[PDB]
Amino acid sequence: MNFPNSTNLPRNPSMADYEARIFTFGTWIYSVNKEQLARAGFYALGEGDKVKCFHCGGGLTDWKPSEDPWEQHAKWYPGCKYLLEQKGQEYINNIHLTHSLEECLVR
Ligand SMILES: COC[C@H]1C[NH2+][C@H](C)CN1CC(=O)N1CC(C)(C)c2cnc(Cl)cc21
Ligand SMILES: [Zn+2]
């Protein structure tokens, strides 16, 4: 499904600015907040609630009310350098431990 970009160089430079990302959404009806999405590096593709990160290229869909943009970014795209820059590895480990341990309690 395309490998995730793990370099310090964004895959989509045209979407590097917060403002550029914000425009891609338009009127947004979805449970997840467009400005929180833009902040977490995401821009809309115009395919329902599908977003992609400008940096890693990582795509995410089918946002539940309980699914946080930053947490999901870490969950599915842990190699993203934008994520590492913004949140730190301390945060990233926490999220990973949290989700890895969320699996324990469900089974
Ligand atoms: C459909 O999976 C579950 C949802 C649930 N809602 C959150 C926000 C995100 N979740 C992951 C996701 O959407 N994934 C993961 C992966 C890596 C399989 C992938 C690849 N491409 C695209 Cl477009 C999307 C996508
Ligand atoms: Zn990313």
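Residue numbering: from 1, along the chain as shown.
Technique stated in the header: X-ray crystallography, 2.4 Å.
Using N, Cα and C of the backbone, Cβ positions are placed for all residues, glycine too.
For the recorded site, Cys53 (Zn(2+) binding site), the DSSP three-state label reads strand. Positions annotated as Zn(2+) binding site by Swiss-Prot, on the basis of sequence analysis: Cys53, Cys56, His73, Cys80.
What Swiss-Prot says about the mutagenesis result for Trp63 to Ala (Swiss-Prot position 310) is this: No effect on interaction with SEPTIN4 isoform ARTS. Proximity of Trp63 (mutagenesis position) to non-local residues of its own chain (separation of 6 or more, Cβ distance below 8 Å) is seen for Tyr30, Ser31, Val32, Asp49, given in sequence order.
Per Swiss-Prot, mutagenesis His96 to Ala (Swiss-Prot position 343) is noted as: No effect on interaction with SEPTIN4 isoform ARTS. Its Cβ placed at the centre, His96 (mutagenesis position) has 14 other Cβ atoms within 10 Å. Reduced to three states, the DSSP call for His96 (mutagenesis position) is helix.
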_Quick check on the binding-site residues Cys53, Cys56, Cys80: which one has the highest count of other Cβ atoms within 10 Å of its Cβ?_
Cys53
*Ten-angstrom check, please: count other Cβ atoms within 10 Å of the Cβ of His73 (Zn(2+) binding site), all chains counted.*
27
_Residues among the recorded positions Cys56, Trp63, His73, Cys80 that border ligand 1 - Cβ under 6 angstroms, in sequence order_ = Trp63
*Can you list which of the recorded positions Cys53, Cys56, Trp63, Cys80 have their Cβ under 6 Å from some atom of ligand 2?*
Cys53, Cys56, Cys80
